[PDB]
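Structure record follows, encoded as structure tokens.
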Amino acid sequence: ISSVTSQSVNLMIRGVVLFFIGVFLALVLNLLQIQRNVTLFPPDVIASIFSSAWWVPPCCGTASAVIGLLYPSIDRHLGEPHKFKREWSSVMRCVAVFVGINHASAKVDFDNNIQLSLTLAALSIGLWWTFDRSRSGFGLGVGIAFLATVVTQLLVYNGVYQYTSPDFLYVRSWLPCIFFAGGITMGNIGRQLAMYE
Amino acid sequence: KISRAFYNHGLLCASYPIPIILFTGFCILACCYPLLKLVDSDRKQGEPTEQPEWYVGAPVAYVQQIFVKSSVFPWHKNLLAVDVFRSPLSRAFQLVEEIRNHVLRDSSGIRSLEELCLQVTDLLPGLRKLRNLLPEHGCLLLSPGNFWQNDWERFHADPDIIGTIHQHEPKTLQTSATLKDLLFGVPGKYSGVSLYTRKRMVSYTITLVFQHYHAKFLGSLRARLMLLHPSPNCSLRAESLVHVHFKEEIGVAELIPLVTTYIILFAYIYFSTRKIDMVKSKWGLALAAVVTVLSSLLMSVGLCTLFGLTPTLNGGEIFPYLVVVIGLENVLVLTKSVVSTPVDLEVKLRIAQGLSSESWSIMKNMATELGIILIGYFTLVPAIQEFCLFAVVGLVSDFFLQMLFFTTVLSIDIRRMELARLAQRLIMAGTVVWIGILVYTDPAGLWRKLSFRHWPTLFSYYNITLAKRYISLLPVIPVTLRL
Ligand SMILES: C[C@@H]1CC[C@@]2(OC1)O[C@H]1[C@@H](O)[C@H]3[C@@H]4CC[C@H]5C[C@@H](O[C@@H]6O[C@H](CO)[C@H](O[C@@H]7O[C@H](CO)[C@@H](O)[C@H](O[C@@H]8OC[C@@H](O)[C@H](O)[C@H]8O)[C@H]7O[C@@H]7O[C@H](CO)[C@H](O)[C@H](O[C@@H]8O[C@H](CO)[C@@H](O)[C@H](O)[C@H]8O)[C@H]7O)[C@H](O)[C@H]6O)[C@H](O)C[C@]5(C)[C@H]4CC[C@]3(C)[C@H]1[C@@H]2C
Ligand SMILES: C[C@@H]1CC[C@@]2(OC1)O[C@H]1[C@@H](O)[C@H]3[C@@H]4CC[C@H]5C[C@@H](O[C@@H]6O[C@H](CO)[C@H](O[C@@H]7O[C@H](CO)[C@@H](O)[C@H](O[C@@H]8OC[C@@H](O)[C@H](O)[C@H]8O)[C@H]7O[C@@H]7O[C@H](CO)[C@H](O)[C@H](O[C@@H]8O[C@H](CO)[C@@H](O)[C@H](O)[C@H]8O)[C@H]7O)[C@H](O)[C@H]6O)[C@H](O)C[C@]5(C)[C@H]4CC[C@]3(C)[C@H]1[C@@H]2C
Ligand SMILES: C[C@@H]1CC[C@@]2(OC1)O[C@H]1[C@@H](O)[C@H]3[C@@H]4CC[C@H]5C[C@@H](O[C@@H]6O[C@H](CO)[C@H](O[C@@H]7O[C@H](CO)[C@@H](O)[C@H](O[C@@H]8OC[C@@H](O)[C@H](O)[C@H]8O)[C@H]7O[C@@H]7O[C@H](CO)[C@H](O)[C@H](O[C@@H]8O[C@H](CO)[C@@H](O)[C@H](O)[C@H]8O)[C@H]7O)[C@H](O)[C@H]6O)[C@H](O)C[C@]5(C)[C@H]4CC[C@]3(C)[C@H]1[C@@H]2C
Ligand SMILES: C[C@@H]1CC[C@@]2(OC1)O[C@H]1[C@@H](O)[C@H]3[C@@H]4CC[C@H]5C[C@@H](O[C@@H]6O[C@H](CO)[C@H](O[C@@H]7O[C@H](CO)[C@@H](O)[C@H](O[C@@H]8OC[C@@H](O)[C@H](O)[C@H]8O)[C@H]7O[C@@H]7O[C@H](CO)[C@H](O)[C@H](O[C@@H]8O[C@H](CO)[C@@H](O)[C@H](O)[C@H]8O)[C@H]7O)[C@H](O)[C@H]6O)[C@H](O)C[C@]5(C)[C@H]4CC[C@]3(C)[C@H]1[C@@H]2C
Ligand SMILES: *[C@@H]1O[C@H](CO)[C@@H](O[C@@H]2O[C@H](CO)[C@@H](O)[C@H](O)[C@H]2NC(C)=O)[C@H](O)[C@H]1NC(C)=O
């Protein structure tokens, strides 16, 4: 029984590993947008970093673990594992791009919707054209991004997000690309990490 | 059709290796020259004279502070900060009511402070804790009795104030100082205002603001204070005006993500080269490709700025992303093709055999990248019509260069290798230049006894930032003594 337990070890081990990773990311990335909070009793340093509350990072990383343990096992059970570019370097490239785009999430201002379609279609498509040609991960990342979009768009209707203005299109145009990219990145992570042994 | 070209190119490189090394290194230095070092007169501190005039630069409002000190006999009874402080304010309130209602033949006949005093009631949200401490009618004057809404009767009728004034001191050593020390002015620790018997020097700091200075008012006012103050001091100076500079602080968290990037980047490196630790050769081999691509982007920056076409961007925040995009497989795809070749003499032939074969694919990959980037530039978005140019230049440079410098490094390397040191020394020097341009990532990292701050705080409280602006201070004194 020690063997299958060592298997379960490897399995949830990698999950905790990339859970910490998803957290690290969400922290850094929330911190990216620089709000000017002039208010009295200015913020203490760690509070400026550890923003929001315990609600956010555990969920973000739970999603990462879901993804990393999902994308490899599906191809383990359906077809053959992946081998296109699967060495850490390309994983790191994907991660850096995932970071850069989100850094482009706020510091641009577009002319017209056609410019956003014409460019984001190509961008998302490429980020699958380059690090995973699997149709499976494609149709799965698209799905989970769809659903993250919908859950967000209906939860704030009760209210977590707390923004309400003509900018209601940002979400309907920009974020699903983020989560799309995130699913794919985390997938390549899970692959490169599980095919160690 | 073309492999003959790259074939002769290998004949050319190993034939004239070192001159090519010189050309490339010195153009590298020609591009990495300016960046790491490179109608207003002087926005920074430039004090001239009180009898003078400003730089005539608005948004810049000057505040005047008044210092006053009370003394009791080295011997007295019931020394408490209540009674020794009240009579000072017994006079302070009279002085406030004189200045606020200062009747005098100013430029506007019988004028008062209000006519030019910064009149504005911009009360911001977070003022809840002090909805009764700052003026909102139409005056900008700060005194400790402000807490009492300009009521001296309440002041000299209350049971106690020490705790009440304490009421808003949260904690110790906070960058946002307080409101108490402000309307005291004199820092109870630097001024030394402590409940000490037979050695006490209580002081009250007063503040004021204005747009245009007219000494026709203030000099005549001082004519009143020469009689009102009547203290024993020689302070008088002459004419010297000080203009404090408003420096803006980039916090730390605002800095974190950038650094994350660089961390990621270094990993992209260590992992590339583990592909090369396999083959029989030294570590520095890998070095050659590292310094090169980088030196290219750096080089690119130099030719991207001076032409005059990067007016809104820096490298420390973008440069990595290129090392991410174009990558290094474009130099190892051929390296492995070289070492994979037969062990023959005159490497000039081995490389012209393998590199010649991989030329086709390298050109295809290049044209692919250029298609991508040309699509981007075709877009009318301007910030991308910028970055695409960084890209194209870094790319064409990496290409037009790698065949020259790295190719020659490999030549001399396998020369010294199959046979058995300007090469490694010039390599170390290129790496020093690289680490230097790296430590030059800062391009994106960009009276006086008073505190470091609490000057902008006031303006921060009114949807107004004074970081761009400058402030000036002039002083007057009025002190008292009795038993
Ligand atoms: C699988 C993994 C899991 C984890 C993860 O990866 C995948 O999931 C991802 C996903 O989950 C991510 C999140 C998705 C949602 C993101 C939202 C984003 O906030 C949004 O930022 C946008 C930036 O464009 C908009 O803000 C506008 O941005 C414009 C572009 O510059 C501004 O120009 C405009 O300002 C307004 O411009 C017009 C003028 O007329 C106005 O005067 C001026 O204000 C801003 O809009 C407003 O701008 C203001 C000033 O900057 C405030 O920012 C305000 O916000 C409100 O400010 C109020 C002030 O009191 C406050 O009370 C209130 O609460 C705030 O809402 C904001 O609206 C928008 O609007 C604002 O929302 C935030 O940056 C990052 C964000 C969170 C992301 C964090 C990182 C994540 C978690 C990712 C995370 C890694
Ligand atoms: C094919 C694939 C695609 C994907 C990719 O690969 C290939 O392509 C690449 C490409 O996509 C890349 C992105 C492209 C866009 C890039 C944009 C760039 O942002 C720039 O960052 C600069 C930093 O100095 C400036 O931003 C300033 O940053 C300061 C420091 O934080 C702020 O302090 C200030 O904002 C000020 O804050 C205080 C307020 O009081 C002021 O009101 C406000 O201004 C900002 O400056 C502001 O930045 C704004 C950005 O929109 C405007 O420039 C604005 O100026 C005015 O803005 C108005 C509205 O836009 C405009 O109408 C007006 O004319 C302008 O005068 C300017 O004040 C500048 O500005 C801003 O651009 C960012 O660093 C990297 C970036 C994200 C890139 C990341 C990596 C990528 C993703 C790459 C990616 C791999
Ligand atoms: C794996 C990845 C995931 C992500 C992704 O890839 C795969 O998935 C893809 C997919 O998911 C895409 C989304 C699909 C849904 C898309 C919806 C789309 O909205 C529609 O966009 C159209 C243009 O393509 C029209 O928008 C008009 O755009 C013009 C500018 O070009 C404006 O000019 C005009 O507004 C009007 O201009 C003229 C003035 O005189 C008017 O005063 C003014 O109103 C707009 O149209 C208006 O736009 C407004 C704000 O956007 C309102 O929506 C309004 O609503 C109207 O309200 C009326 C009320 O009586 C009603 O009668 C009428 O019917 C409604 O239309 C609508 O008119 C239309 O209009 C608007 O809706 C948006 O542009 C892009 C969109 C988000 C897409 C973003 C990119 C995606 C994510 C893709 C993305 C790559
Ligand atoms: C398929 C699966 C689905 C699920 C999932 O995986 C894939 O999908 C992913 C995706 O879906 C993700 C979500 C997408 C939407 C995201 C929305 C985002 O909200 C934004 O978060 C930003 C973070 O900075 C800003 O929030 C403000 O951040 C400021 C600092 O930068 C604070 O300053 C301010 O709080 C203010 O501080 C000063 C005080 O004076 C104010 O009183 C207070 O407001 C904050 O804004 C506050 O944010 C709070 C929660 O973080 C509250 O919302 C609060 O509003 C109300 O405040 C009341 C105070 O009494 C309180 O009682 C009440 O409860 C609150 O509602 C709101 O002001 C911004 O502004 C806000 O928009 C949230 O951070 C994370 C978020 C949800 C994400 C979490 C992780 C996910 C889910 C992922 C998840 C794993
Ligand atoms: C207080 O901030 C507000 C909101 O930014 C500023 O008022 C606005 O001015 C800007 C452009 O300068 C616009 O974005 C808004 O449309 C304006 N809205 C208004 C007038 O409510 C205002 O400039 C700031 N106030 C002061 C004193 O500077």
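In order, the residues displayed for chain A correspond to 18-214 in Swiss-Prot numbering, which applies throughout.
Any Cβ shown, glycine's included, is placed from N, Cα and C.
What Swiss-Prot notes for the published mutagenesis of A:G39 to F is this: Decreased binding to 25-hydroxycholesterol, leading to decreased interaction with SCAP. Looking at Swiss-Prot, the entry for mutagenesis of A:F115 to A says: Decreased binding to 25-hydroxycholesterol and subsequent interaction with SCAP. Quoted from Swiss-Prot, the note attached to the mutagenesis of A:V116 to F states: Does not affect interaction with SCAP. Annotation of the mutagenesis experiment A:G117 to F in Swiss-Prot: Abolished interaction with SCAP even in the presence of 25-hydroxycholesterol. Looking at Swiss-Prot, you'll find the mutagenesis A:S151 to E noted as follows: Phosphomimetic mutant, reduced binding to oxysterol.
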- Just jot down the residues in the same chain as A:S151 (mutagenesis position), at least 6 apart in sequence, with C-beta under 8 A of its C-beta; none if empty. A:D92, A:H99
- Query: Are any of the mutagenesis positions A:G39, A:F115, A:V116, A:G117, A:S151 near ligand 2, with a Cβ under 6 Å from it, and if so which?
  - Reply: A:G117
- Query: What is the interatomic distance between the Cα atoms of A:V116 (mutagenesis position) and A:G39 (mutagenesis position), given in whole Å?
  - Reply: 12
- Note on the structure: If you tally other C-beta atoms within 10 angstroms for each of the mutagenesis positions A:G39, A:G117, the top scorer is A:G39
- Note on the structure: Cβ within less than 8 Å of chain B, restricted to mutagenesis positions A:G39, A:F115, A:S151, yields none
- All-chain count of other Cβ atoms within 10 Å of A:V116 (mutagenesis position): 23
- Query: Near the Cβ of A:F115 (mutagenesis position), how many other Cβ atoms are there if near means within 10 Å?
  - Reply: 20
- Note on the structure: Here the Cα-Cα span from A:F115 (mutagenesis position) to A:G39 (mutagenesis position), rounded to a whole number of angstrom, reaches 12
- Message: If I take the alpha carbons of A:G117 (mutagenesis position) and A:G39 (mutagenesis position), what is the distance between them in whole Å?
- Response: 16
